[PDB]
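Notes for the one structure printed next.
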Amino acid sequence: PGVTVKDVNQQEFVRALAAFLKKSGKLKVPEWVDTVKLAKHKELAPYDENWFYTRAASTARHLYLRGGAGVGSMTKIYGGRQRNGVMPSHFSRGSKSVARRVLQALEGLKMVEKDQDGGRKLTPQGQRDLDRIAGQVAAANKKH
Amino acid sequence: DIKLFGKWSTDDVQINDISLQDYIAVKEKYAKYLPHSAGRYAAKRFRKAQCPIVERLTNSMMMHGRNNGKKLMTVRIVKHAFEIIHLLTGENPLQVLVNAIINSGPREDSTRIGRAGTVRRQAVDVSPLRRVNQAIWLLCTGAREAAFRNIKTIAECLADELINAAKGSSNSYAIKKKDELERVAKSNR
Amino acid sequence: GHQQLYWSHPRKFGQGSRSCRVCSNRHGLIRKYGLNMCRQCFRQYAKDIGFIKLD
Amino acid sequence: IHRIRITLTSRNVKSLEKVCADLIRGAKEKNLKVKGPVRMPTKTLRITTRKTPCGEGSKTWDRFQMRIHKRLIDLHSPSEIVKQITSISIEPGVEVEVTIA
Amino acid sequence: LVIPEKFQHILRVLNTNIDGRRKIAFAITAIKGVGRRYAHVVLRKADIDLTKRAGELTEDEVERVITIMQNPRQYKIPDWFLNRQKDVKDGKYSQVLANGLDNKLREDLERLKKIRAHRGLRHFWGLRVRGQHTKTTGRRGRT
Amino acid sequence: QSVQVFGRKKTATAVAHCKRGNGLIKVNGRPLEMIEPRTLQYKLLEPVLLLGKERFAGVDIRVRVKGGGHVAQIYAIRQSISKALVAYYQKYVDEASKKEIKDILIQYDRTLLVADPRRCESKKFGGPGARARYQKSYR
Amino acid sequence: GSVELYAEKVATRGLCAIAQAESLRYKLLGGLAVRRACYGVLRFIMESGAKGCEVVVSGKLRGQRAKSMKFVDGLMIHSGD
Amino acid sequence: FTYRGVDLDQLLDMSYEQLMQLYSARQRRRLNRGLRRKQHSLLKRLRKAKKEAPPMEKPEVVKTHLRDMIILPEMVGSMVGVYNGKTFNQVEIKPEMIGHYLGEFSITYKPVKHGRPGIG
Amino acid sequence: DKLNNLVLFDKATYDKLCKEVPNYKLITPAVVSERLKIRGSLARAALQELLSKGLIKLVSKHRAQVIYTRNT
RNA sequence: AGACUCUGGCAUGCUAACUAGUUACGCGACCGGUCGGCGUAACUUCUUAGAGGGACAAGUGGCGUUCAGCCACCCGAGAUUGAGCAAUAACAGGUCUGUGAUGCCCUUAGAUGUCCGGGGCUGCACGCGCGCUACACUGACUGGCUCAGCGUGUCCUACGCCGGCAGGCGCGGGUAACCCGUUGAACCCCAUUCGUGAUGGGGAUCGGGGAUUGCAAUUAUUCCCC
Ligand SMILES: [Zn+2]
């Protein structure tokens, strides 16, 4: 019965890690949390007041699945149709600074290190926290 | 055993008319959990009489320019409509579809005979395969118009129109559109 | 013209610095893979260069 | 002497494999360690063009293609053997690239 | 959910017929010079729940909403959220509201007419001023 | 004690690996119930419910689908699981079990065991796609 | 010191149409009537060993009106690999 | 007149990099890229024409073919003939005039007047 | 005719919410918006409170179609 | 015409891979499970691309002037795709404006030659053809999830740093299944909000600012933000 991150519902994974960082208290909150977009192809504001936390949860599980990926790769994860108006839509990448200040703050919380052969990967320390939240939400799903 | 969406049984569904015995879909053998089988049912003629009717409704309901390829967004509407039909009728929701396509399937229709610009109709009867095919599209178009311009959703409208067609009431678009064809075929015979 | 002002315009950027190596014409140029051939002189030397219209 | 690499490249396979089966046969009678010719993918240089040289016709197009087949054959032998194997079976239309160490 | 006995239906703030029978986020879109984005940022700086409707606000809430949009810089609003950046006359960062939009637009139109520019003449003639093609379009508004 | 087969649709290609085990069928690490189109989850459930858990209790399946889109991926897992169990009960188990499993799956659906022979038609000039053409006018 | 030119004779001069088509050009340029030199080339390459051949000369042959002239004998394959 | 919080005197006596600091993006890019050799000879000539003018009489019209010139605040009041393609035009260079390009003031086309269409 | 609805509750609407809703046999925000002349968002927000009070069973919840059933 | 040639569906038979992949073992890392996370044993199922095989109205039942062949069925991957090439005879069809192809020519020194500066080809009352966005609820917003294929690239770009974006700086790789890239594409899948309102649908028009490419963006070149 080894609970793995891959054995847990990813949507239920990312909504069970934003509250984990709120009670932690330690996180680098940027100035542009209540201010800015998340991509150039975005027209409205995120509804959540804590969108920067689930962004970090999604980034953490993405580095868990496939490590050694930089900020330009996270621009390609969170891209989408850039409705160009009357012109047909196209592919657009995400913002390269919000994901930057997520990854750069992940070293501040000691899950992520800059590996010698490229971008950023996960330390063996945060895998424990990931499997703990995985086990607790898996028990919450499988028990009640 | 094999249920529709794992919960609805089609084995307790009875076909009423002899005219729709072999051209109707599943009674005992064509039972599938989902419509979405992605089989080839248009390669040869009379290969459409062997697909399940959930496939036929799913394929007919996706008819508009905005959603012409989408299908996984179409099976959920049918599933929700089936739940609503089971809520209202109190019994197996698939019998309601049969009783609705029986009362909506046209029997007599006209034929364009003459020159262009002046129609001179003559009544001919409706083939059973076309009888099966025609009743679904009218349901789909009525649901399209109604749920196109009200608050009421696609699944709720499809379910209510299907139940009113099973009852054979005149408040349903399916039972309405059989009547014009029937009475124009009455005028010629 | 005058020596200081005869080729005074730079000829690195713009399609007027690119001409076909066969006919010196600059409309319909194939710069893909460095052919630099006119699209109408290409159909002349396609068989000789080693191009085969297989399908 | 190790990791001596021979790369055959040409345009058609009716002449590529005729030579590719020749140098691997010369090394076999010399009792050397041979690695089989691994296929390195065919490149389809595809150029579409208008047939009409004035642009008046019914918009008909030519899909000209070049096909490039690549071969990689590996040996493990001193460098004087690969030269005498390559230099004898010279065939036009198929060309050889030799990388040492 | 509650039934507000004290529920003002139709607001009249800054001489604009504001509809309180809507979300507060998209009711401030109705005034000129403020769209969805600026209203959303202003209300997020005002710490107002977006679930709340426009007619559910208190008096001090309406007053602080008005005072935030007037001078945005001290209320943690960046300089690139504004309707006009550094202008020709003063070069001052300022957000333009409904009342200032009309007379600022007419003085912008009349600025280039004394200048006698290509854009000023194009504006004066009713033609497209952005280099646009009206050989086949622009039939609307013409004869 | 192991066989390796592949299932295929339009572009997706799932490879299964039948090692003897305890009954764990995971697709690239995540379980069967967990593939992102949830409705077609019932589609991913249609082999097992037709074959029973009692013949899956000694089999572990590792599905390695890499290609296709979001739906052609599921049918590759479908095909690979079905033909993987067929090959596993062919090489090591007597032919009668393979034949009855094959008969049951065939009388359910033929595409559950054989591959779709239809793939994309090449686009041609003068049209938007394969067979469609551009608009034409008259005098 | 890297190029070596070597002039060589054709294995069959008549059968190679690249060398042959430049002979009729020189024959027309020399002042011959078109039809006679075309028959000369035609019978030379028919006797050379070909299964079939054709020569099409087009232009202002006998007037300001441009007619077309065609000499076909033997076999021909106009389509197929 | 006041241009971006700045009157004409501080506009006239100020430096080139701060003049860049006042202008907008295209003008700043054009200043940072650098005025060219042909554009440098117009500056001295328009200084010469303004210098030899009477203090009451504004300096004479000078023809040029450089429609892409940004009007510096040192160019205010100098009459410059701008080529429209066929002829030259007389434009008055105002203190407000500095933010634009010369070519938009010498109109290249003629305003379109429409007549009855002939078999169209 | 034009459709004018109420974003918030009314005196008669909340009374109809308590006594009429558990006998519809179909409880849908569209039906509430049709019968009670209110916005469909308000119907969803009231049905969430009705679920929280434990008087209505939920059959299927989704982005668009949410299916409710009366208790027993 | 057909045959042919290329492409597609099939081969658990063949060829052989450190510039492709799997399995095993070991090393770890986490809680017997996961690792695109690391290395050597094999190995060619997945990936490559070459040979050979395979499908023919082949078998069966009807129809048949019981010939030629036509409907239906078993087995099979396929009972069969999509293109290239395309005869005789023609057209006053388009192209001298693709050629240092071209006959008669016109001009040839204030040139119909060359080059340069600027403008124009895009100018607008109106008409005619493609094409793209939409008209909203099967929808839009936001968050999360999760899969390709041609096929370019000495310019393609990874990664790190500053910026809200557009962008800028440094250090790299790749003349290429070696790097971009396991091409974390979109539609689609789940959740939130909006609920028939010219509405947040849809962004035509117009101001202001910012950055890049270019000698030169004035006739908004583009791209970004209200
Ligand atoms: Zn070329």
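Numbers in chain G track Swiss-Prot; the residues on display, in order, are 82-162.
Looking at the header, which is where the method is noted, we find electron microscopy, 3.8 Å.
Here the Cβ of each residue, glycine as well, is placed from N, Cα and C on the backbone.
Per Swiss-Prot, the features are:
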type: MUTAGEN; residues: G:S139 to A; note: No effect on phosphorylation by PRKCD
type: MUTAGEN; residues: G:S149 to A; note: No effect on phosphorylation by PRKCD
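Other Cβ atoms within 10 Å of the Cβ of G:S149 (mutagenesis position), summed over all protein chains shown, number 9. Taking only the Cα positions, the spacing between G:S139 (mutagenesis position) and G:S149 (mutagenesis position) is 5 angstrom.
Cβ-based neighbour count (10 Å, all protein chains) for G:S139 (mutagenesis position) stands at 10. Secondary structure from DSSP puts G:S139 (mutagenesis position) in a beta strand.
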